[PDB]
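Here is the structure we will look at.
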Number of protein chains: 2
Amino acid sequence: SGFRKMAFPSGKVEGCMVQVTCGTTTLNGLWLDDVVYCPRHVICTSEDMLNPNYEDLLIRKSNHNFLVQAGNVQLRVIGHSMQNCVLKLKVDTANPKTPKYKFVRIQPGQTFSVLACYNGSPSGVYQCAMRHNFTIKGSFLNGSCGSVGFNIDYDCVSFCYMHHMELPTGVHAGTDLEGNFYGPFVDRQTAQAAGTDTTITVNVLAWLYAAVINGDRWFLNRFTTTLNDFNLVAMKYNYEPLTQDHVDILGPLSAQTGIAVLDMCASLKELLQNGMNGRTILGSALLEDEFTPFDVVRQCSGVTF
Amino acid sequence: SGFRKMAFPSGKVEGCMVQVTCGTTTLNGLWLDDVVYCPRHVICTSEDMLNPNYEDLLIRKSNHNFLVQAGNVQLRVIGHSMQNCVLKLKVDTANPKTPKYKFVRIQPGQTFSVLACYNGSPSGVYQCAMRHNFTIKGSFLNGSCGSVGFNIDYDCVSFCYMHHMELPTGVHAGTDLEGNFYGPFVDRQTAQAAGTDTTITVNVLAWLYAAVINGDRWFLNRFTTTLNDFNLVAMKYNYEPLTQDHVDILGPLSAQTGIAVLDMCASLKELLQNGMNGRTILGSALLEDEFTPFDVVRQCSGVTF
Ligand SMILES: *[C@](O)(C(=O)NCc1ccccc1)[C@H](C[C@@H]1CCNC1=O)NC(=O)[C@H](CC1CC1)n1cccc(NC(=O)OC(C)(C)C)c1=O
Ligand SMILES: *[C@](O)(C(=O)NCc1ccccc1)[C@H](C[C@@H]1CCNC1=O)NC(=O)[C@H](CC1CC1)n1cccc(NC(=O)OC(C)(C)C)c1=O
Ligand SMILES: [Cl-]
């Protein structure tokens, strides 16, 4: 038993991290086959960060201006092109450690692991969730750009995130691996504000089920509710409206415990209205919303990679 | 910016996980150079778990009774022995992925990452801390035995923990890599109690420092305290006595923030007596005690491996 915020093992991804330098800017890149992916703002100086014309800067660069470093070895850049906000450096060597991989765009409420890197080497691994305002709550310092987020299914790594920027509230924003930002963000040094976020209700419900699976059951009551009466309360607390698709997604966890989803909604409704009265659930004093229903099933059943 | 519960990158350890089977029992092993380490109770049946005579059980086995599998390739066992509660299986092949490594024994209050495995393949990675009752609060299912806990310093892997068993409150117990249990636990299926645990005061203070570094300041107040008056308060709330060694250890974090340690102690003291008033600190509604002072500095400075 037990239930922890659990990251995917990062080995398959560590073997893909390199260091990309362009003039005096250094950040991380992702080396897959014979292409290195990194944020296009590697070609900027600190000066032209206010309003950079990336296409214009790129036409002034040559292949030898991009220094790519895998560990201690220099890779040789033989081509480059720009795709939205990512740079793609063709190098003359295919990464022998390249895993099976896809580039995917996740939806708000989905989770992934982050391998935080500096100078092409790994610092730490952690979980976070794509929020409804298209930010994430990560831990990123200077030089962390180009670190990636990913999921692993069997042996295939699904790359979903590449880090680009921090926002005023201490949250973070990035692109998919096609260079498209999540949310209304751009890679410029202008004032950008995240936007208002909601609690991922379907994840809170999943986590309560995880709690039941682990014997934490003080919060269960004998009541039921409807989607309407629940969403009335949920809206007051800035929780995302629960849909029947959400109820269906919670099906597997509902059957494993024998607690109908609307019965669990009645427990969440009471938790939201009465607080937690100084108590905890799975060692937490607040309601956790960064475990997907898949996360719970994965951790509570023992799936490996 | 941001502060997360962060695990060490797990690549170096992933290359060491193998699958060890003996009869109908399968668990995980750690393959370093030409030796595989795993819990000795891989040799028990479900029957003889009440009071296993391991020496008697071991002498009945030969090398070819130990099925060891690194990924999909079968290893050849050419010797075996027992050292306390770990089994050492000598194989004819040195693990080509062996990292630089040490075996260390961690002390209560230190942290490490756990690479949880099933059937010899890595499933997820998470941080936890050795509790003063010699338990950890992990996430372990049937078949996770043989999973190891570890820290990384630059390039060296320090193996500190191998998983063995679950205890009454849903917590976990294991050995170091010489097979010596942490705490008053034995590898038998008998009534064993963890013992009473305390909150790791020096870690709470370190995390309060991380909060200030990351812009969370509302808990700083106009007070100071002394070690003696603080320890009067901590004892009531089942916190570990704070020592002068603890004060000195928090020194670097104290200098980085310009908040004297005894001033931060006065902030913890008021938090303990009056709670948090519906506010949070680093997105947590309770006081976190599983970041050591070293974890905080390391995460906030960007140290890589
Ligand atoms: C990113 O470029 C990086 O990791 N490394 C490049 C680098 C910078 C400095 C020294 C060596 C190498 C950084 C990562 C940021 C910095 C701290 N935490 C992060 O996530 N990304 C940016 O600097 C980013 C570049 C923009 C997208 C093109 N950037 C520039 C200017 C402002 C901000 N945001 C900001 O000012 O934050 C607030 C909270 C509003 C003060 C920004 O993210
Ligand atoms: C460990 O052996 C393992 O991971 N795999 C062997 C295996 C078991 C079942 C099916 C296939 C393979 C487990 C790990 C445990 C199991 C679930 N969560 C864990 O952390 N260790 C044991 O099962 C352990 C073996 C004992 C040390 C020699 N064991 C056996 C019987 C009972 C318990 N604990 C227990 O009863 O918990 C309480 C809370 C007291 C009810 C036990 O840990
Ligand atoms: Cl063989």
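All residue numbers given for chain B refer to Swiss-Prot; the residues shown span 3264-3568 in order.
When the header is checked for method, it gives X-ray crystallography, 2.3 Å.
Any Cβ shown, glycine's included, is placed from N, Cα and C.
Database features, via Swiss-Prot:
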type	residues	note
ACT_SITE	B:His3304	active site, for 3CL-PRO activity
VARIANT	B:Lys3353 to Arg	In strain: Beta/B.1.351
ACT_SITE	B:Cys3408	active site, for 3CL-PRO activity
VARIANT	B:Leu3468 to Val	In strain: Zeta/P.2
Number of other Cβ atoms within 10 Å of the Cβ of B:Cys3408 (active site, for 3CL-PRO activity) across all protein chains: 26
Under 8 Å by Cβ from B:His3304 (active site, for 3CL-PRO activity), counting only residues of that chain that are 6 or more apart: B:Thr3288, B:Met3312, B:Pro3315, B:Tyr3317, B:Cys3348, B:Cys3408, B:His3427, B:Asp3450
Rounded inter-Cα distance in Å - B:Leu3468 (variant position), B:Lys3353 (variant position): 45
Cβ neighbours of B:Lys3353 (variant position) where a neighbour is any other Cβ within 10 Å: 15
Neighbourhood of ligand 2 - recorded positions from B:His3304, B:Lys3353, B:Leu3468 with Cβ under 6 Å: B:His3304
Number of other Cβ atoms within 10 Å of the Cβ of B:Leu3468 (variant position) across all protein chains: 27
Helix, strand or coil at B:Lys3353 (variant position) [DSSP, three-state]: strand
